[PDB]
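Quick notes on the structure that follows.
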Amino acid sequence: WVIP
Amino acid sequence: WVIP
Amino acid sequence: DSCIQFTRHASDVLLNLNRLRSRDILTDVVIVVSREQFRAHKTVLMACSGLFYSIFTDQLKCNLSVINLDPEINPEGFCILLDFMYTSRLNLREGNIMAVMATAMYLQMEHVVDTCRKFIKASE
Amino acid sequence: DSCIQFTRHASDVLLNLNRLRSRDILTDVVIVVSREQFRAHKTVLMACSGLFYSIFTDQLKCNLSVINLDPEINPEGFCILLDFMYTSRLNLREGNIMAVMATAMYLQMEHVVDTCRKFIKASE
Ligand SMILES: O=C1Cc2cc(Nc3nc(Cl)ncc3F)ccc2N1
Ligand SMILES: O=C1Cc2cc(Nc3nc(Cl)ncc3F)ccc2N1
Ligand SMILES: [Cl-]
Ligand SMILES: [Cl-]
């Protein structure tokens, strides 16, 4: 999961 | 396009 | 094999599937979550959720155009997860995380259940 | 928004859609390319091809379960492109590049037409  |  | 691969293809496909959903094009099922209704594509639901995969591979249920979820399921939680299925983006907030995690456990969306557990653990 | 994003989601969705195709689950159209038949999901075809997008948004054609392509289309070229739609991988070879490019122009798959043009230019 990432900060888009 | 890339070499997978 | 000796194939070449277009990096953005899968993301572009998903973006186009979400544009079809927006525009109500070729949607083939309504998911009912108490008083709310959500239109979607069975194949996208099956690709994202272990529960929908089991439902639409059933020889009788595969033909239904309406699926009613358990009354304990929160419509907002379902909406957030449906948006995630079609976009890869999860609108996880302090005010919705418990409903989102409960819905993802029910729908059998293991990666979502994983990030919810991690975000909850960090606040404890 | 303040969303989080699961990097592998779109690729995992496409992998699952290809597993449904393999297993002939919820396929809803047969594409006929002379003597050959290919089963697929209309939504995946529309998401990848400008031609299928135009076909399945037509109020009459959206309801067809069989689509016959132009007799000039090469079945192997179509097969290679159908595999690309469901996997992001293109089996481009000296022996098939002309048929693949002609098929991608017909199907309106601009990124494929682009890589074929580049590979052809490099050999000249
Ligand atoms: O957490 C999750 C997400 C999820 C999706 C699926 N989907 C499919 N699985 C397979 Cl093997 N082939 C085709 C599919 F559409 C099954 C189980 C699970 N569990
Ligand atoms: O080279 C290409 C690939 C391609 C795909 C599509 N697909 C869709 N386009 C839109 Cl805007 N919304 C939903 C769709 F399924 C249309 C045109 C083109 N041309
Ligand atoms: Cl997930
Ligand atoms: Cl393309």
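By Swiss-Prot numbering, chain C shows 6-129, in order.
The backbone N, Cα and C atoms fix where each Cβ goes, and this holds for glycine too.
The Cβ of C:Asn21 (mutagenesis position) has 16 other Cβ atoms within 10 Å, all protein chains considered. Here the residue is the original one, but Swiss-Prot notes a mutagenesis experiment at this spot, C:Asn21 to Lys: Abolishes interaction with NCOR2 and HDAC2, no effect on interaction with CTBP1 and transcriptional autoinhibition; when associated with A-116 and 376-Q--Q-379.
The domain 'BTB' annotation in Swiss-Prot covers C:32-99 and is backed by sequence analysis.
According to its DSSP assignment, C:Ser59 (mutagenesis position) is helical. In Swiss-Prot, the entry for mutagenesis C:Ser59 to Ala states: Abolished ubiquitination by the SCF(FBXL17) complex. The structure shown retains the original residue.
Swiss-Prot lists C:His116 to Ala among its mutagenesis entries, and the accompanying note reads: Abolishes interaction with NCOR2 and HDAC2, no effect on interaction with CTBP1 and transcriptional autoinhibition; when associated with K-21 and 376-Q--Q-379. In the three-state DSSP classification, C:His116 (mutagenesis position) falls within a helix. Counting only same-chain residues six or more apart in sequence, none has a Cβ lying under 8 angstroms from the Cβ of C:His116 (mutagenesis position).
Among the mutagenesis positions C:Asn21, C:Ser59, C:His116, the ones whose Cβ sits under 6 Å from an atom of ligand 3 are, in sequence order, C:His116. For ligand 2, the mutagenesis positions lying close by, meaning a CB under 6 A from one of its atoms, are C:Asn21; the full candidate list was C:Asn21, C:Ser59, C:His116.
Here C:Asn21 (mutagenesis position) is positioned 25 angstrom away from C:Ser59 (mutagenesis position), judged by their C-alpha atoms. Counting every protein chain shown, the number of other Cβ atoms lying within 10 Å of the Cβ of C:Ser59 (mutagenesis position) is 12.
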